[PDB]
Amino acid sequence: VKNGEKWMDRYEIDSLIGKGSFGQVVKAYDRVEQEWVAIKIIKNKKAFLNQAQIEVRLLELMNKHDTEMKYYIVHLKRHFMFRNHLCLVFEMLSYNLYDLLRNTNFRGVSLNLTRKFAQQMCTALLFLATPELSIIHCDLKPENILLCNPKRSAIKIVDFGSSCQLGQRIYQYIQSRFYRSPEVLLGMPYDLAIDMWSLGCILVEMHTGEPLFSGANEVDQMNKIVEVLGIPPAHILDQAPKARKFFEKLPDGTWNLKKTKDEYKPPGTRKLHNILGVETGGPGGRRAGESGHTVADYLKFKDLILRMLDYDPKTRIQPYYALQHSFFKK
Ligand SMILES: Cc1nc2ccc(-c3cc(N)nc(N)c3)nc2n1CCOc1ccccc1
Ligand SMILES: [Cl-]
Ligand SMILES: [Cl-]
């Protein structure tokens, strides 16, 4: 697609903004609205078109709901078919939270900026949980959270290409590996709670600069999670189709790890407080004496993250109750 093309006496293509398995995203001048827009151009392959039609349906469903929470998700302006490609037109946004970490040389941002991100992210999750929506994103990661403006800390969620409503699930293998919830690793039916799991993983990474759980495979992934949060509850592993991919049951109805060729820190011993550096002056001690990073501030953040990383998705912290947490009290 050329960097001067004109479409439908309406759009002038400027540049490639983004690429994907879905196709590509281009910067285009909308001659009617007289503004720049982002156009998501889907490949003319049955598979991407079908999944993108679902994304359009979910996006248009959200547009029909006027609240104070709807403006944390990229607004879909419109869509059309051109040259046999489904085209989604969005408001222009800026760079993503991963690029923001890259720009800190992976040293992380302040707890204060982390809090501002958490609050927006939790308000978006609350909006998707409105019963008549009930949309699971299924691919929350730093790369799918964009700054509205390179000067500001306003963010919006993008990419509803993996998203499904509750009880419209298609795939068992969903979510980006590092952000994949245990329920989805364990091959169990997933909720809106898998996004809260992902959000917890992201918020830590935003502050430390490194992914909380960077598995090289599903097995590696679950082992890195168990290092921090210990063995999942028996009641969960008993109902889990793929419990025996990672764990083994014992005479007395208790569970342990399947082992292979040696090494990980033993279950629950890689403590989040050390990962966060609560009482050691933040991540790698780099925040020693910096304001808004009091041990009290860090402990509230630690408490909220462990509510987002509950193994049980039925007791894992839902969004309204994450906005009530002391970590957000000024
Ligand atoms: C700069 C900019 N404005 C945007 C507005 C919307 C979207 C946008 C992108 C996608 N995949 N899905 C939706 N629903 C909206 N992406 C924008 N980008 C950067 C584009 O890069 C990407 C590419 C792939 C994934 C994420 C960001
Ligand atoms: Cl990443
Ligand atoms: Cl996915």
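Throughout, chain A uses Swiss-Prot numbering, with the displayed residues spanning 149-410, 414-481 in order.
The header says X-ray crystallography, 2.8 Å.
Cβ coordinates are placed from backbone N, Cα and C, and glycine is handled just like the others.
The ATP binding site annotation in Swiss-Prot covers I165, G166, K167, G168, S169, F170, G171, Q172, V173, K188, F238, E239, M240, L241 and rests on a curator's inference. Look at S169 (ATP binding site): DSSP puts it in coil. Of all Cβ atoms in the protein chains displayed, 9 besides its own lie within 10 Å of the Cβ of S169 (ATP binding site).
For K188 (mutagenesis position), applying a Cβ distance below 8 Å and a minimum sequence separation of six or more within one chain yields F170, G171, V173, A200, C235, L236, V237, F238. Classification of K188 (mutagenesis position) by DSSP places it within a strand. Record note (Swiss-Prot) on the mutagenesis of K188 to R: Abolished protein kinase activity.
For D287 (active site, proton acceptor), the count of additional Cβ atoms within 10 Å of its Cβ stands at 22 [all protein chains shown]. Per Swiss-Prot, the feature active site, proton acceptor maps to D287.
The annotation that Swiss-Prot gives for the mutagenesis experiment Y321 to F reads: Mildly reduces kinase activity. Does not abolish autophosphorylation on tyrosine residues. DSSP assigns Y321 (mutagenesis position) to coil in the three-state reduction, outside any helix or strand.
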Message: Between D410 and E414 there are 3 residues with no coordinates. Please give the Cα separation in whole Å.
response: 5
Task: Just the recorded positions from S169, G171, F238, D287, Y321 whose C-beta lies under 6 Å from any atom of ligand 1, please, or none if there are none.
output: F238
Message: As a check: which entries in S169, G171, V173, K188, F238, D287, the recorded positions, place their Cβ less than 6 Å from an atom of ligand 3?
response: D287
Query: In angstrom units, rounded to an integer, how far apart are the Cα atoms of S169 (ATP binding site) and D287 (active site, proton acceptor)?
result: 13
Task: Measure between the Cα atoms of every pair in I165, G166, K167, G168, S169, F170, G171, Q172, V173, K188, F238, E239, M240, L241, the residues the record assigns to ATP, and report the largest value in Å, rounded to a whole number.
output: 21
Statement: Densest Cβ environment (other Cβ within 10 Å) across the binding-site residues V173, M240 belongs to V173
